[PDB]
Amino acid sequence: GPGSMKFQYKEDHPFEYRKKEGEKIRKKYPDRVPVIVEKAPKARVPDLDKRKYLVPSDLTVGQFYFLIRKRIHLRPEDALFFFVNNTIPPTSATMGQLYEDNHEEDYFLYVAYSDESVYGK
Amino acid sequence: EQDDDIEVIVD
């Protein structure tokens, strides 16, 4: 897709596999979106147990951010930033709007997280 | 479970 990110989900699966999974999820849940969430390269943070998420479309990016902070057990003092196609998304946007504007040809929205505000730093 | 490779977000 756009951007210059690297996601292990894409390293691990060819496009045809990903598109079949993403299309299936999109069809089955019209009011939710499929999202891949992974730690950015070099980020000094834990990985999630799962990297595929089914997210309500009206959940805001901000609320999703708080959920991921909890999943990786961050302390309040710890920094964390989301990146989508190399841009930190606004917290007031809905996940559905973020999905519409950024999802890739395999129908997944890809979100990276890092303790740094520059992707890959 | 069959399809538990995805985390389903609810409130």
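Numbers here mean position along the shown chain, with the first residue as 1.
Each residue, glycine too, has its Cβ placed from N, Cα and C.
Among the sequence features in Swiss-Prot, the mutagenesis site A:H13 to A (Swiss-Prot position 9) is noted as follows: Abolished interaction with ATG4B. A:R32 to A (Swiss-Prot position 28) appears in Swiss-Prot as a mutagenesis experiment; the accompanying note says: Does not affect interaction with ATG4B. Quoted from Swiss-Prot, the note on the mutagenesis of A:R51 to A (Swiss-Prot position 47) is: Abolished interaction with ATG4B. For the mutagenesis of A:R71 to A (Swiss-Prot position 67), Swiss-Prot gives this note: Abolished interaction with ATG4B. The structure shown keeps the original residue.
DSSP assigns A:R71 (mutagenesis position) to a helical segment in the three-state reduction. Shown are the mutagenesis positions A:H13, A:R51; of these, the residue with the fewest other Cβ atoms within 10 Å is A:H13. The two recorded residues A:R71 (mutagenesis position) and A:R51 (mutagenesis position) have their Cα atoms spaced 11 Å from each other. Neighbour count (other Cβ atoms within 10 Å of the Cβ, all protein chains): 21 for A:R32 (mutagenesis position). Neighbour count (other Cβ atoms within 10 Å of the Cβ, all protein chains): 16 for A:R71 (mutagenesis position).
Here the CA atom of A:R51 (mutagenesis position) lies 16 Å from the CA atom of A:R32 (mutagenesis position).
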